[PDB]
Amino acid sequence: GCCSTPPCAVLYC
């Protein structure tokens, strides 16, 4: 998931 990963969670997940 792109939510549980900091680099992508900066976007908005």
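Chain A is numbered as in Swiss-Prot; shown residues: 44-56, in order.
Here the Cβ of each residue, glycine as well, is placed from N, Cα and C on the backbone.
DSSP assigns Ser47 (mutagenesis position) to coil, not to a helix or a strand. Quoted from Swiss-Prot, the note on the mutagenesis of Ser47 to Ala is: No change in inhibition of alpha-6/alpha-3-beta-2-beta-3 (CHRNA6/CHRNA3-CHRNB2-CHRNB3) nAChR. 4-fold decrease in inhibition of alpha-6/alpha-3-beta-4 (CHRNA6/CHRNA3-CHRNB4) nAChR.
A mutagenesis experiment is reported in Swiss-Prot for this position, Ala52 to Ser, and the note states: 4-fold decrease in inhibition of alpha-6/alpha-3-beta-2-beta-3 (CHRNA6/CHRNA3-CHRNB2-CHRNB3) nAChR. 11-fold decrease in inhibition of alpha-6/alpha-3-beta-4 (CHRNA6/CHRNA3-CHRNB4) nAChR. Mapped onto three states, the DSSP output places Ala52 (mutagenesis position) in helix. Sequence-distant neighbours of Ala52 (mutagenesis position) (same chain, 6+ residues apart, CB-CB distance under 8 A): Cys45, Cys46.
The local packing around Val53 (mutagenesis position), expressed as other Cβ atoms within 10 Å of its Cβ over all shown chains, amounts to 8. Swiss-Prot gives this note for the published mutagenesis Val53 to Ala: 37-fold decrease in inhibition of alpha-6/alpha-3-beta-2-beta-3 (CHRNA6/CHRNA3-CHRNB2-CHRNB3) nAChR. 2-fold decrease in inhibition of alpha-6/alpha-3-beta-4 (CHRNA6/CHRNA3-CHRNB4) nAChR.
Shown in sequence order, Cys45 are the residues of the chain, 6+ apart in sequence, with a C-beta less than 8 angstroms from the C-beta of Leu54 (mutagenesis position). Annotation of the mutagenesis experiment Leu54 to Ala in Swiss-Prot: 50-fold decrease in inhibition of alpha-6/alpha-3-beta-2-beta-3 (CHRNA6/CHRNA3-CHRNB2-CHRNB3) nAChR. 6-fold decrease in inhibition of alpha-6/alpha-3-beta-4 (CHRNA6/CHRNA3-CHRNB4) nAChR.
Taking the Cβ of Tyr55 (mutagenesis position) as centre and 10 Å as the limit, one finds 7 other Cβ atoms among all the protein chains shown. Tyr55 to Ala appears in Swiss-Prot as a published mutagenesis result, with the remark: 150-fold decrease in inhibition of alpha-6/alpha-3-beta-2-beta-3 (CHRNA6/CHRNA3-CHRNB2-CHRNB3) nAChR. 21-fold decrease in inhibition of alpha-6/alpha-3-beta-4 (CHRNA6/CHRNA3-CHRNB4) nAChR.
There are 8 other Cβ atoms within 10 Å of the Cβ belonging to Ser47 (mutagenesis position).
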